[PDB]
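Heads up: the structure comes next, in structure tokens.
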Amino acid sequence: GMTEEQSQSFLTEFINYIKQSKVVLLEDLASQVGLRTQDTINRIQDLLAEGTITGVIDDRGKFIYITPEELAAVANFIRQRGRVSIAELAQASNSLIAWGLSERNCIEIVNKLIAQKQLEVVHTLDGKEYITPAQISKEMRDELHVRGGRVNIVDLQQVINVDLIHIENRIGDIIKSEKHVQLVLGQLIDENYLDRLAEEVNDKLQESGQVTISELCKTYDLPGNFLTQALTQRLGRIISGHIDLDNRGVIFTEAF
Ligand SMILES: [Cl-]
């Protein structure tokens, strides 16, 4: 049958067509090997599946060769944007690949980069944007500083529009990088919030005269050991108090 001289010549004839233009008209290439257009496509489908050649096939029966330099351009474009819509990526496509790609074709490329471990991204829950885990860290920090310095991780999930695990995975990154930021009972808490909390404790101290840690823990819903170390760290710089030890750690005004 066909396959003896076909399989040997097909790949070299394909390459000869790729040298002339990275865009291959599969109907036209099917004339140069004298084959059925559908049989021609199927062998290219198979060659892409085997991992033999890098490219995509549009809805109108053209194949597009993509160089490793052009893949690298696609991966770096998504890195630099951090968050980007599949629609933006299709518009950008001609500047990155010298060919205007369908949204589908762009997805096929991104999924290739993911599998070859040349890019690290995640799908938004609407399926409409790609976001980098570096950009998730950034958008967690922006929404933390925005929402006052204390925010639940579950609220950041809703906001950033990505599955929970992709927020939960960046918590190593936000505590190594930001020495001012800490994880407490499913929330991220900012140096700026603890200073603001210390101010409103000192205002309630200069009114009550005295106040107990167990009363502040019920007031702000924070754990004892954490809240004690956060307030005792701010004693004298922000709180005009004196610590003493009762049944519980207790704070009262010195200048009284
Ligand atoms: Cl991941």
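Heads up, residue numbers simply count up from 1 along the chain you see.
Structure determined by X-ray crystallography, 3.1 Å.
Backbone N, Cα and C define each Cβ position, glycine as well.
The number of other Cβ atoms within 10 Å of the Cβ belonging to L101 (mutagenesis position), over all protein chains shown, comes to 23. Quoted from Swiss-Prot, the note on mutagenesis experiment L101 to A (Swiss-Prot position 27) is: Abolished interaction with DDRGK1; when associated with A-32--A-39.
A C-beta separation below 8 Å, combined with a sequence spacing of at least six in one chain, links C106 (mutagenesis position) to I86, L89, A90, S93. Under DSSP, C106 (mutagenesis position) is assigned to a helix (H, G or I) in the three-state scheme. Quoted from Swiss-Prot, the note on the mutagenesis of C106 to A (Swiss-Prot position 32) is: Does not affect UFM1 ligase activity.
Under the heading of mutagenesis, Swiss-Prot lists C217 to A (Swiss-Prot position 143) and annotates it as follows: Does not affect UFM1 ligase activity. Annotation for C217 (mutagenesis position): spatial neighbours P223, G224, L227, criterion Cβ-Cβ under 8 Å with sequence separation of six or more. Secondary structure from DSSP puts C217 (mutagenesis position) in a helix.
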